[PDB]
Amino acid sequence: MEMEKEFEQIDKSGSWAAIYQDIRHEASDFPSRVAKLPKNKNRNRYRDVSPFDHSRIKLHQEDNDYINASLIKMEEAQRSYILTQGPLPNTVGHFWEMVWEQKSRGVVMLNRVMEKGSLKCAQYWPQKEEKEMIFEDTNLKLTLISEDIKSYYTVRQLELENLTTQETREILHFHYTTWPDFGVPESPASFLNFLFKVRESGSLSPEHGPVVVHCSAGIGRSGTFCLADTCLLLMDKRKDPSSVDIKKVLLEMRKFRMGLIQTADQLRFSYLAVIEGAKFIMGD
Ligand SMILES: CC(C)C(=O)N1CCC(Cc2ccccc2)CC1
């Protein structure tokens with residue numbers, strides 16, 4: 001059923017909470033035993049948000065391979081994403097180890113470091129060119145190369161150096177800075193513009209490792225970003241765009257990480273973004 005008509009029928013009937021609860025009830029349940037080991041308690045931001053064992057990203061080291069991060073692999077769309085929590089004071093070195101080992105080109109950040117007067121993630125990148133960061137636990141160096149500040153987002157060029165081999169790579173940091181402290185944006189126009197900028201960079205393309213996407217827990221805003229991207233790509237690839245079922249795509253992505261899309265308002269915003277996005281992917 002054309003999703004724009006499904007949209008107006010849920011709005012007129014006011015049934016967003018009922019649709020959202022049906023997704024919660026049908027969602028996959030897989031074990032997360034590595035996440036719950038006592039040695040990993042200070043590697044998790046939230047006790048109720050864990051990566052499944054089958055899809056978790058492993059760090060390349062014998063001591064402790066654990067990070068709160070999942071590989072979302074979308075077979076028909078031919079896109080992969082890593083979804084992760086905002087880094088903690090003791091996991092900033094793990095975070096950059098993962099970017100290095102997975103060959104990622106881009107990091108997508110959808111939160112501010114402080115929101116609602118509390119810290120939502122560590123200051124994990126350098127703010128000044130001449131003040132680089134060294135992560136001694138994982139043997140990496142990170143330098144700010146340039147910064148472009150726009151009204152709705154900031155793009156940064158970073159240099160990551162593996163101090164063991166003296167190899168360097170360029171990482172692009174895409175920082176969406178205007179998601180409101182409460183609720184969802186009124187219009188999806190700036191979020192879609194932002195997604196279009198990440199795509200244009202090459203960060204989502206198969207010649208690179210998967211993009212790393214985070215917010216505070218790495219399930220809500222992060223879920224909205226990957227769901228909108230995958231839905232718009234499937235509308236481009238298929239003979240009948242109207243066959244793309246956003247609820248079925250979200251349940252497929254929930255096989256790989258729990259809890260993606262945290263509220264009925266986030267679900268409605270995802271529909272809104274895909275609908276308005278479709279009006280240009282179909283030729284405009
Ligand atoms: C100049 C033009 C090409 C442009 O900037 N956009 C972005 C916003 C909109 C929807 C959209 C579609 C796919 C991925 C992200 C956003 C239409 C295309």
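The backbone N, Cα and C atoms fix where each Cβ goes, and this holds for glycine too.
Listed in Swiss-Prot:
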- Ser50 to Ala or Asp: No phosphorylation (MUTAGEN)
- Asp181 to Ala: Substrate-trapping mutant (MUTAGEN)
- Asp181, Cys215, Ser216, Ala217, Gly218, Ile219, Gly220, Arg221, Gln262: substrate binding site (BINDING)
- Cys215 to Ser: Catalytically inactive mutant; abolishes sulfhydration (MUTAGEN)
- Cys215: active site, phosphocysteine intermediate (ACT_SITE)
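The recorded positions listed here are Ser50, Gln262; among them, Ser50 has the most other Cβ atoms within 10 Å of its own Cβ. Sequence-distant neighbours of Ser216 (substrate binding site) (same chain, 6+ apart, CB under 8 A from its CB) are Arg45, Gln85, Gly86, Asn111, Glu115, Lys120, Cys121.
Within the set of recorded positions (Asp181, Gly218), the lowest number of other Cβ atoms found within 10 Å of a Cβ is recorded at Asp181. Cα-Cα distance from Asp181 (mutagenesis position) to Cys215 (mutagenesis position): 12 Å (rounded to the nearest whole number). Listed in sequence order, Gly86, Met109, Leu110, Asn111, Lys120, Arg221, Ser222 are the same-chain residues at least 6 apart in sequence whose CB falls under 8 Å from the CB of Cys215 (mutagenesis position).
Largest CA to CA distance in the substrate binding set (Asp181, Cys215, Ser216, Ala217, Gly218, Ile219, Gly220, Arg221, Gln262): 16 Å, whole number. In the three-state DSSP scheme, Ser50 (mutagenesis position) is classed as coil.
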